[PDB]
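Enquirer: There's a structure below that I have some questions on.
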Amino acid sequence: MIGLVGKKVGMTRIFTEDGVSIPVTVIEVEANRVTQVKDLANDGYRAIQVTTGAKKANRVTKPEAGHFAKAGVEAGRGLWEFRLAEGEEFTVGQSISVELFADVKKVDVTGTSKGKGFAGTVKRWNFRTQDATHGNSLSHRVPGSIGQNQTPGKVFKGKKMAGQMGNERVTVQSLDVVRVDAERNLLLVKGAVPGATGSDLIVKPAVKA
Amino acid sequence: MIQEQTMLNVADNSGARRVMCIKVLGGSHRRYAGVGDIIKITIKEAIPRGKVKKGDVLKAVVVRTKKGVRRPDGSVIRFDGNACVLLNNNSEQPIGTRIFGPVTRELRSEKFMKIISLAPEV
Amino acid sequence: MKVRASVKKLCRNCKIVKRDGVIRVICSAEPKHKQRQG
Amino acid sequence: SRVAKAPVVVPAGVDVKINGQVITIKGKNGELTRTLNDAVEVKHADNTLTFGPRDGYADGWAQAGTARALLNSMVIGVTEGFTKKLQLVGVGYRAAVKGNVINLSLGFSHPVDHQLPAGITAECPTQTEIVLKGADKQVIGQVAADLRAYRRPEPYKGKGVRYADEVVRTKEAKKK
RNA sequence: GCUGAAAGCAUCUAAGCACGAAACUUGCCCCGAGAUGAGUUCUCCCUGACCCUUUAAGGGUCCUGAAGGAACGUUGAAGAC
RNA sequence: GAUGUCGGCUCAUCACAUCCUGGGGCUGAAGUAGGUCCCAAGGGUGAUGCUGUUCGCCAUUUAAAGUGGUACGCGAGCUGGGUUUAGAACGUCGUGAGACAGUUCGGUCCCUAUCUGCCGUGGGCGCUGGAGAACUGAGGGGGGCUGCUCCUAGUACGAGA
RNA sequence: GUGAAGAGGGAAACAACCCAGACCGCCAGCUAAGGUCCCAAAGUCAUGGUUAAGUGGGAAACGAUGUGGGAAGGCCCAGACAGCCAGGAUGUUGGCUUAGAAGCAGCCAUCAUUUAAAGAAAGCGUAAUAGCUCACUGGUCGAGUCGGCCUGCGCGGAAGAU
């Protein structure tokens, strides 16, 4: 089934009557407006392309403005696609809101993880550190050996070493839906989801069943 | 968190006063023992005319840690020290007859009901 | 199954059959004699 | 060889039709069709079928013999068909046919339900035996086989599904 | 294992048909059209003159400067740059 | 006209002659548990005492604590305990200087990375008028482990345990 | 003999192996060893046969109704081989440690005899003679069948590390 695009409002808890604290991530999902519909005949696959939010008209470029004009929808802050199952069809300009998840009870959330920057091998790959004392000289957090002797004579593809960590697309699967609140445009899911506060999230019904 | 080389006070009248964790049971590379968990200990000190001697190796169940336990609502219970109850090595039943100090509800697990019954608090 | 380089008839009821390129001995009398070349 | 060189005689009321290599048999128990392999030719002589090898094919005689046996079993099937009887031995082992599905209880902690194929019909004369009737010999043999496969006869009491006629040849544990 | 000859019997195989494992191909997650085999879809923008010559080509002058972009500035839960 | 040598640390990678987990045949396989052989390399595969030790022996775990190759993998990555410089001593050998694969205490480990390789991140041009987006997915990569308890059921099996 | 002190062509690459000894030039021809489907020059050449593993293109003792070819030999149209509807007139409880093991613990006796032929035994159940197939040769069915020798090509034996 299709999903929606939301925004990570933040994190809080829900207190249940039996005395259990549920850590919840709050995703504000406004109406998602179908901007395009793609089918086998024209595009070779079935999908619906939606937008959400709003953006100031003074920097919607003319190509984007023209694209939104065909659908007759208000310009949003981005565009995202969702593959269609065999059953559902949507129409251009249709508005999809949060009660899609009224009875889903398990969602996957995709976001862009917080960017850690150029991280070393210890933080990036859980490398053991070397001795802090006992004669160790200038090698406390360094990666150690990176290969064998002459026989390979080369470092293998995919070797774990320092580099950029974070700021990449991450999906967390099978998150419980604590509640769906239609009038406030809110989804409360149990647990933590990728990304900093105020970033875009893609919520889909759980595929892992 | 109790790990190997940790010294625990003893919370029953088994004769021991100080024990040392020499293994955390139940899993390869297992690191820590919480409050419901069974460890293996050696006895570092015991009272003279007692039941168990200094040096014997046997099991124990942790009952209080000052790492503490978390309750489902987020609350924690922290003690002032680490304590265990000695169990015999084969049929893991308590060796002593009295339990000193409080315990927690993490023990109410049909296996340490004796410790629950004997404990002053919980 | 006896996997061995020299398979032989052991009784009268045991029989030699080439199944899928490999020589086998299948014996109706008892399964102790069932053999394969390998 | 000798098998192929013995013609199969079609009885009255059974119909055959040879489309090049495909043979189709009409009978009172229904339809059986089969494509022969290229190395065998078959002639409808007077109320009989004759099997011979094509020319230019090695091992044509073996194929002819296989085809002859297949067609003989085919015509035997379209009349009266074939039947296979299975027994269940062991305490609490039961069978029950419901529609085209066999319900078995071979001492599992789950129910076992076998779907029959198109041409096979089952019926249980009593609680602990099954009788399969069908037209095609291969399919009914296959069904009996994978019905037995659920719990094959173990060698200390014979417990499990057995063919009604097969011997088990049980043994005994050690002494002491 | 089923049916089945070669080898009138047997036979899981030669023709044909079934099952069968954390291995294999998928299914799950990420990168991915420099996939030079450089793909597709949607949207937007630009429809003025003239000269020259070694021309089937090109060069140059005037007028024009779009959609966009970049640069600059205030910056960021993005970042060595 | 120099290829640094034992063990540890860090980081690995492949083979399969498989330690566990998966699938099977035979059993002198009642059950539980085993023995042996065949298929299988996806993942997993202890932290301590003694010793420089690899090993080993012990103490406790674990589903298991695999066997090998990789310059006995890895010192332009670390250590420097062993070992083979110079000091000193013991036993022993030698008249002696000195010596011992005997022991004993002490004893400098350099390198700012050009190229290949690898981890990240950009610039140029291309893709055939230019531009802004959203994708398809040829290909790559990641992940792939498992215990215990309960029910089925104290049932099947066993004479009983 | 060659390399050293010899280049050229082949052997993928490869001093020392195979062919062959470079005075210089040619956008001429014939050959050697090796080759002739494409990389890559030349036969998708001709005739006859073999092999089915990618054997060819790694590896033995040994194992096997893989097939191709010989030289001989039995069993047989008086009926062979296989399969079947084919089973049986020992004095017999005829000698064992025994108030039947005379065949199935271990020996002799194997003497009288039956058929058209059949049997003091090879098993199994039962240590147990009480039940199965026995090497029976009676019948049906009616053309090949059973082993051994020499030999060509194949099959398994056959597990390693970027």
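Every residue, even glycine, has its Cβ placed from backbone N, Cα and C.
As listed in Swiss-Prot for this protein:
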MUTAGEN   B:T97 to A  Reduced RsfS binding
MUTAGEN   B:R98 to A  Reduced RsfS binding
MUTAGEN   B:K114 to A  Reduced RsfS binding
MUTAGEN   B:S117 to A  No change in RsfS binding
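I'd like to know what surrounds each of these features in this structure.
Expert: Mapped onto three states, the DSSP output places B:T97 (mutagenesis position) in coil. Around the Cβ of B:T97 (mutagenesis position), the same chain contributes B:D12, B:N13, B:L118, each under 8 angstroms and 6 or more positions distant in sequence.
Counted within 10 Å of its Cβ, the other Cβ atoms near B:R98 (mutagenesis position) come to 12, all protein chains included.
Around B:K114 (mutagenesis position), taking its Cβ as the centre, 16 other Cβ atoms fall within 10 Å, counting all chains. The DSSP secondary structure for B:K114 (mutagenesis position) is helix.
Taking Cβ-Cβ distances under 8 Å and a sequence separation of 6 or more, B:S117 (mutagenesis position) has no neighbours in its chain.
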Enquirer: Roughly how many angstrom lie between the C-alpha atoms of B:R98 (mutagenesis position) and B:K114 (mutagenesis position)?
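Expert: Between the alpha carbons of B:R98 (mutagenesis position) and B:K114 (mutagenesis position) there are 10 Å.
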